[PDB]
Amino acid sequence: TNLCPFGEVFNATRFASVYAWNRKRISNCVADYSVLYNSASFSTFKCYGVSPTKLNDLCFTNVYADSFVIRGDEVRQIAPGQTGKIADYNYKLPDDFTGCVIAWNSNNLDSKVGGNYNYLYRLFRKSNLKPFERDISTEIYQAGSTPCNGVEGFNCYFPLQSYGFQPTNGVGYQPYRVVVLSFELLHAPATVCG
Amino acid sequence: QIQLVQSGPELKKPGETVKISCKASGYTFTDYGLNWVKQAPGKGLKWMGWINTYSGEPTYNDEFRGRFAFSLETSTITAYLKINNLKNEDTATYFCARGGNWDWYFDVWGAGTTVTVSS
Amino acid sequence: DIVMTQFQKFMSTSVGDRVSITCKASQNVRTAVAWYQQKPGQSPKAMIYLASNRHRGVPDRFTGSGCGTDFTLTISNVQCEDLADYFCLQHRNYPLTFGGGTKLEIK
Amino acid sequence: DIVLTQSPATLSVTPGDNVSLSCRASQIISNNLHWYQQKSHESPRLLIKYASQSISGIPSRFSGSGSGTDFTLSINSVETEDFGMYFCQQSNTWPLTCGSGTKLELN
Amino acid sequence: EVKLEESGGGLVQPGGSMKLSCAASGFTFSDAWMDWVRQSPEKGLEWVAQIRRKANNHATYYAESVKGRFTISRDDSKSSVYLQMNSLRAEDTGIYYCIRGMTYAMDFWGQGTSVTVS
Ligand SMILES: *[C@@H]1O[C@H](CO)[C@@H](O[C@@H]2O[C@H](CO)[C@@H](O[C@@H]3O[C@H](CO)[C@@H](O)[C@H](O)[C@@H]3O)[C@H](O)[C@H]2NC(C)=O)[C@H](O)[C@H]1NC(C)=O
């Protein structure tokens, strides 16, 4: 009869940057997503595989909550099947996804008048990303032929290039906080329902 | 010189509107926010709510949801705090404090304006 | 050494259209190619670095992509501003080689 | 809202003594707590930022510690200048809030 | 503001020697790898030389046709990159561009300097 910590992960101060997204396990509480859907602040609320009005009467097994910060035109890639420099180098969703994707327009918080460049994002990798797999490793990515000693310079670039968030920077480039839940409904008894 | 100086102590009647000031200079005003703090006599501090110092968009502690408004004049550097429908509840000292847009600890404070209400 | 083939020398599409310039290679240049625009009388500017990323200050019509050996640069709704020549430059081995060049004129 | 109990409600110290304060939170806040001192009816000041670091100008006898839910502000070799009232205040979830405070006097 | 400008615009008889001087401004001149490209209406675009940043020993790499005739060296306190060419021939005509850093960001280019043999 204790209500879930959707209070904690939503109105938090600093969301972690997208190259290292925090994974909050939520279990053994009662959920109420009517305080999530009926609040008209969320610009994007897409649920794949569950209907959004049907979100209440569903006994889950465990509900996770990924959360990060991305720019405006790259919130389209947080969905099963797309590609780009977010969805395969930073955060990859499987193509059997059974959760919901919630967004914002947090231009009020994560945007300084100079550069609020504390939200890093990955840009280069040797391969693509697995479904639901983060990579905090900051390795000097080569691009040509030489192995370059762990030294920056020619053909050896730092992978995490940062963002830049001015308050007058354009709607497709404004910082969008994203929290994406991932449900699960099998191979366990009922834990989360309300 | 980084300091936040304000206006004087106010004496109003229940049903009036007051407007207290908070004027800052010495730093670049747009690199940080502004957090207003109400201190009752003999108690802790309640963060009234923060106002962004670039667009004038307020955000309230939802305990203080109505009757309060954080104005902002940008050229003449000032954040006002308007109080509608003054009651016997609302007598307290009212600071203003500069807590950043990324950190949120109130380092630079102000002298505080004691607003007193009685008939 | 690595030689890039760019065999389009004259390409002509009008305003608000689409045309693609392709840059064939000769060895396993993985993702390290670059695309350069040169308006006549000036220095060749920079468009695409590492075959898919985009510079700052350039419009969003310039979307180049490709991996393996054979890359391409696809422009969308080409204006009268983009009457220029487009070089493709690889950086895998140390004798860097530029492509041929492709000059553009509008109908 | 996160309530921040502090223990005890008031202390009693002598100069040359070491007493450790405590600000037990309610949730699990990951070192997002700061500590404020405030003397009689004036503007407060910072002592430690993010519960372990230190700001300029202040003495180096104000050492903060602790993480997770329990926090301790260790005052060491206290002079007459550190009479006053002490506050703790989180910064992790919204809305931000200061604590109920411990009053530090002199015997 | 960042801008680059070259020098050494002259005609030499085949077999001469002339050093090009490229000055830079307005960026961190220490950690930047600065190259030289070649533009000619016969050859198209080629590539000439390259010197790298301070963290890589100020190394050098040359094209296969200018080996042992084209020495490039920099000094970051004087804020310039100097290309020295000796034993010039007929194929080394064209316009040389001194650029900031190739095949990455900060990919600024100069304006050029023609060197032509009579
Ligand atoms: C994150 O924090 C915000 C506060 O900044 C929460 O928003 C506020 O939530 C409370 C409690 O749900 C709402 O208070 C209620 O208001 C209704 C009238 O609308 C009243 O009938 C209730 O008795 C109660 O007072 C408040 O309206 C709401 N404010 C806004 C602006 O939404 C928010 O709920 C938190 N996030 C999550 C996921 O809980």
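Going by Swiss-Prot, the residues shown for chain A are 333-526, listed in order.
The way this entry was determined, per its header, is electron microscopy, 3.8 Å.
Every residue gets a Cβ built from N, Cα and C, even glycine.
A:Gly339 (variant position) falls within a helical segment according to DSSP. Quoting Swiss-Prot on the natural variant A:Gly339 to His: In strain: Omicron/BA.2.75, Omicron/XBB.1.5, Omicron/EG.5.1.
Mapped onto three states, the DSSP output places A:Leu368 (variant position) in helix. One natural variant catalogued in Swiss-Prot, A:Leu368 to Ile, is accompanied by this note: In strain: Omicron/XBB.1.5, Omicron/EG.5.1.
Around the Cβ of A:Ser375 (variant position), a 10 Å sphere holds 12 further Cβ atoms from the protein chains shown. Listed in Swiss-Prot as a natural variant, A:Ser375 to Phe is described as follows: In strain: Omicron/BA.1, Omicron/BA.2, Omicron/BA.2.12.1, Omicron/BA.2.75, Omicron/BA.4, Omicron/BA.5, Omicron/BQ.1.1, Omicron/XBB.1.5, Omicron/EG.5.1.
Here the residue is the original one, while Swiss-Prot reports the natural variant A:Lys417 to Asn with the comment In strain: Beta/B.1.351, Omicron/BA.1, Omicron/BA.2, Omicron/BA.2.12.1, Omicron/BA.2.75, Omicron/BA.4, Omicron/BA.5, Omicron/BQ.1.1, Omicron/XBB.1.5, Omicron/EG.5.1; May enhance affinity to human ACE2 receptor. Taking a C-beta cut-off of under 8 angstroms and a sequence separation of 6 or more, A:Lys417 (variant position) has the following same-chain neighbours: A:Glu406, A:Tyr453, A:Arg454, A:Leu455. A:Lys417 (variant position) falls within neither a helix nor a strand when secondary structure is assigned with DSSP, and so counts as coil.
A:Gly446 to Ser appears in Swiss-Prot as a known natural variant, with the remark: In strain: Omicron/BA.1, Omicron/BA.2.75, Omicron/XBB.1.5, Omicron/EG.5.1. Secondary structure from DSSP puts A:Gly446 (variant position) in coil.
In the three-state DSSP scheme, A:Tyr453 (mutagenesis position) falls into the strand class. A 10 Å cutoff on Cβ-Cβ distances gives A:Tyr453 (mutagenesis position) a total of 22 other Cβ atoms nearby, all chains included. Under the heading of mutagenesis, Swiss-Prot lists A:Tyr453 to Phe and annotates it as follows: Decreased HLA binding to NF9 epitope. Increased binding affinity to human ACE2.
Looking at Swiss-Prot, the entry for natural variant A:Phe456 to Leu says: In strain: Omicron/EG.5.1. Cβ neighbours within 10 Å of A:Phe456 (variant position), excluding its own Cβ and spanning all shown chains: 19.
Quoted from Swiss-Prot, the note on natural variant A:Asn460 to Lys is: In strain: Omicron/BA.2.75, Omicron/BQ.1.1, Omicron/XBB.1.5, Omicron/EG.5.1. Cβ contacts within 10 Å of A:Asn460 (variant position), excluding its own Cβ and spanning all protein chains shown: 10. In this structure, A:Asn460 (variant position) belongs to neither helix nor strand by DSSP; it is coil.
Under the heading of mutagenesis, Swiss-Prot lists A:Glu484 to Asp and annotates it as follows: Increased replication in human TMEM106B overexpressing cells. Long-range neighbours of A:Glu484 (mutagenesis position) (same chain, six or more residues apart, CB within less than 8 Å of its CB): A:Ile472, A:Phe490.
One entry in Swiss-Prot concerns the natural variant A:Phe486 to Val. Its note says: In strain: Omicron/BA.4, Omicron/BA.5, Omicron/BQ.1.1. In sequence order, A:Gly476 make up the list of same-chain residues 6 or more apart from A:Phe486 (variant position) whose Cβ falls under 8 Å from its Cβ.
Here Swiss-Prot notes a natural variant, A:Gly496 to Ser, with the remark: In strain: Omicron/BA.1. The number of other Cβ atoms within 10 Å of the Cβ belonging to A:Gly496 (variant position), over all protein chains shown, comes to 17.
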Of A:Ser375, A:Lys417, A:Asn460, A:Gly496, chain B-adjacent variant positions (C-beta under 8 angstroms): none
For A:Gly339 (variant position): intrachain residues, at least 6 apart, with Cβ closer than 8 Å: none
Chain-internal residues near A:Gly446 (variant position), provided their CB is under 8 angstroms and they sit 6+ positions away: A:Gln498
Residue among variant positions A:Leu368, A:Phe456, A:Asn460 with Cα closest to the Cα of A:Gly496 (variant position): A:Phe456
Distance, A:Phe456 (variant position) to A:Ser375 (variant position) (CA atoms, angstrom): 29
Alpha-carbon distance [A:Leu368 (variant position); A:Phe456 (variant position)] in Å: 35
Recorded positions among A:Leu368, A:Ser375, A:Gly446, A:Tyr453, A:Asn460, A:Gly496 whose Cβ lies under 8 Å from any chain E Cβ: none
